[PDB]
Number of protein chains: 2
Amino acid sequence: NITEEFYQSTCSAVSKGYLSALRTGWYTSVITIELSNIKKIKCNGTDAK
Amino acid sequence: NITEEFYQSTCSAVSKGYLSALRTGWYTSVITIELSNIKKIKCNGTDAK
């Protein structure tokens, strides 16, 4: 539950009640896509498909 | 209504009651199909369709 206090003396306000989720480190994964090595496309067929 | 008589004396029978439809003449009509005069089929396209 979020609460808040305003300090008239210093023209400031503090909002309390929050929970942390701090990124402290890193995890690295390797994502791969298997590719087909193809050069040539041998076909003289002029079909639309 | 079809009727029939058998003659024992001459081993024969006659079937009566029929109505005629005799072809006596001919009527001649000319049926036509409009054709497209085409020779060439100019197209090097090797498409399946």
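Using the numbering of Swiss-Prot, the residues shown for chain B are 27-75, in order.
Header lists the method as X-ray crystallography, 2.4 Å.
In case you wondered, yes, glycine gets a Cβ from its N, Cα and C as well.
Listed in Swiss-Prot is the mutagenesis experiment B:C37 to S, annotated as follows: Impairs translation or folding of the F protein. Here the Cβ of B:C37 (mutagenesis position) has 7 other Cβ atoms within 10 Å, regardless of which shown protein chain they belong to. DSSP assigns B:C37 (mutagenesis position) to coil, not to a helix or a strand.
Looking at Swiss-Prot, the entry for mutagenesis of B:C69 to S says: Impairs translation or folding of the F protein. According to its DSSP assignment, B:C69 (mutagenesis position) is coil.
Rounded to a whole number, the distance between the Cα atoms of B:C37 (mutagenesis position) and B:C69 (mutagenesis position) is 77 Å.
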